[PDB]
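Only one structure is covered here, and it is reproduced in the block below.
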Amino acid sequence: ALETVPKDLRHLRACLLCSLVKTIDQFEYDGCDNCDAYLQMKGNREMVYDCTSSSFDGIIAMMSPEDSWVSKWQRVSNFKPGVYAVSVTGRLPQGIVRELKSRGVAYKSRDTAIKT
Amino acid sequence: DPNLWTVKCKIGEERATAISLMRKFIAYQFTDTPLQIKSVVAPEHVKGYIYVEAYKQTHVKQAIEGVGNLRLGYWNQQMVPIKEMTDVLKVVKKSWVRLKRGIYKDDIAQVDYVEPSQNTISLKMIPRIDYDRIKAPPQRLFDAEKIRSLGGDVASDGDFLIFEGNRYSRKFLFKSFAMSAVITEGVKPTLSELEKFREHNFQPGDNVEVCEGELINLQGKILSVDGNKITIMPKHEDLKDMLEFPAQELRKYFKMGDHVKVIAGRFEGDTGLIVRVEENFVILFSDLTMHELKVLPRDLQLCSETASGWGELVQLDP
DNA sequence: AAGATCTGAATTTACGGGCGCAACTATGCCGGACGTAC
RNA sequence: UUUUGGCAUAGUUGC
DNA sequence: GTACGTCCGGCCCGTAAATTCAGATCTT
Ligand SMILES: [Zn+2]
């Protein structure tokens, strides 16, 4: 829905799990639109800061992941439509990753950049 | 719970300091010199220093060691008191914009065409240039004949023109600029800028009446002023007690034959005397001329200064 | 009788003044950012 | 057709 | 593409007050 689309380009942050790109206000007021139940960044700004990225390269505006080869390459075919980041710089703390793993969600990095 | 400690940082490099500290933590999280701090905060608008979350000052000092950017906070650190840790994370908040960078900083820009690409928008600007004559500046109209005559980086397409760093103009600059490089909220230009492209004014000493309520028809002199709900303190006739009135309940009423000045409108700057106060049409004679000037009650103020109403010898030619 | 506390009376740091006038020569802010030109 | 100007540090020197 | 040049950001002394000890008017 339109709630996922960013309002403006200032303070655009990419999530560290699903690469979801949103403004800081949208993260504060709605959290994550894909896996907030697994991260719970709504209602706490520090969780957003520790769970989102200030450095991202490339944006993909996905409408239809079910029939998109870009989603297959980016492994985001099973997520909802939105704005995602091609490359995301950052990493969750070990505590959040361990908590996700205990719930059966292994943390797979979205840093698909070629580092030299 | 841990506590926040202030550490002075290089100005303009606080987010980079936070990123570097996060990388430092992740690099040494398995080694024999762990960073015992909990988090690092570099707010968006707080410039000059950052905050470190820890139970001890010694932990902060041993964690920032090797960070040159924080060397000015290395010897001593200052704790955030307890009651105030909720304020560190507290955050607040064909149109017209104003450019952020370049020589056109804080200059009015009429949004000519908005590009749905969400990268840049086309803006109409007045050029602040010297037309490549002084450099080897106030706003003035774009002169295409002058820049054609002086030469240099100039390409002409009738009324349209490219010049001096790919600046695009037509008839008036018309150039694309980044949306993040302009402000869309809080410009509110004036009538002069419209040509280029309610209100409450109570003052101390003025006389105001009451138009409605149980305290109607009480005329008093203004003491204090505030923004919207003034809660005024007017010195009424035959009343030693001070009452309360908002801006909406009051009106700038003035008795006949008292000093009057005009605050705004066509008659601004003129002083004089009111002759008869009707329900809203207040008629006055100026101190300069004996012409009838009809004003609203709100466009009148009680000032006793004499009118200004100069006369120098100048040489039209020898 | 006792026991306090308890309230006026010997000992340590801290400003803060420090000659008239007069004459002469002598010395005295920069670092990043943004753009121009080549 | 009638001007005007650094200052406030240190030194040295004279009675 | 590199660098540079140049415009915007950063001893006394007397006082004098603070520190220490026996009436005193209580309580027991
Ligand atoms: Zn997430």
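Numbering, chain B: per Swiss-Prot, residues 176-268, 276-318, 335-369, 371-396, 416-527, 536-544 in sequence.
According to its header, this structure was worked out by electron microscopy, 2.8 Å.
Just so you know, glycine gets a Cβ as well, placed from its N, Cα and C.
Experimental mutagenesis is annotated in Swiss-Prot for B:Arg246 to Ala, with the remark: Reduces the affinity for Pol II elongation complex; when associated with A-247, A-249, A-250 and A-251. For the mutagenesis experiment B:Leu247 to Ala, the note given by Swiss-Prot reads: Reduces the affinity for Pol II elongation complex; when associated with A-246, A-249, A-250 and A-251. In Swiss-Prot, the entry for mutagenesis B:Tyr249 to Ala states: Reduces the affinity for Pol II elongation complex; when associated with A-246, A-247, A-250 and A-251. The structure shown retains the original residue. Here the residue is the original one, but Swiss-Prot notes a mutagenesis experiment at this spot, B:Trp250 to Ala: Reduces the affinity for Pol II elongation complex; when associated with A-246, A-247, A-249 and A-251. According to Swiss-Prot, the experimentally introduced change B:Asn251 to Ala is described as follows: Reduces the affinity for Pol II elongation complex; when associated with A-246, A-247, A-249 and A-250. Sequence annotations record features per position, and here Swiss-Prot assigns domain 'KOW 2' to B:420-451. Per Swiss-Prot, the feature domain 'KOW 3' maps to B:472-503.
Taking the mutagenesis positions B:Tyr249, B:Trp250 in turn, the residue surrounded by the fewest other Cβ atoms inside 10 Å of its Cβ turns out to be B:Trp250. DSSP places the residues of the domain 'KOW 3' (B:472-503) in helix, strand and coil in these numbers: 0 helix, 15 strand, 17 coil. Per-class residue totals from DSSP over the domain 'KOW 2' (B:420-451), listed helix then strand then coil: 0 helix, 6 strand, 26 coil.
Ranking the mutagenesis positions B:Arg246, B:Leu247, B:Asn251 by how many other Cβ atoms lie within 10 angstroms of each Cβ puts B:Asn251 at the bottom. Same-chain residues lying 6 or more positions outside the domain 'KOW 3' (B:472-503) and placing a CB less than 8 Å from one of its CB atoms are 419, 425, 437, 509-515, 517-525. The secondary structure of B:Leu247 (mutagenesis position), as reduced to three states from DSSP, is helical.
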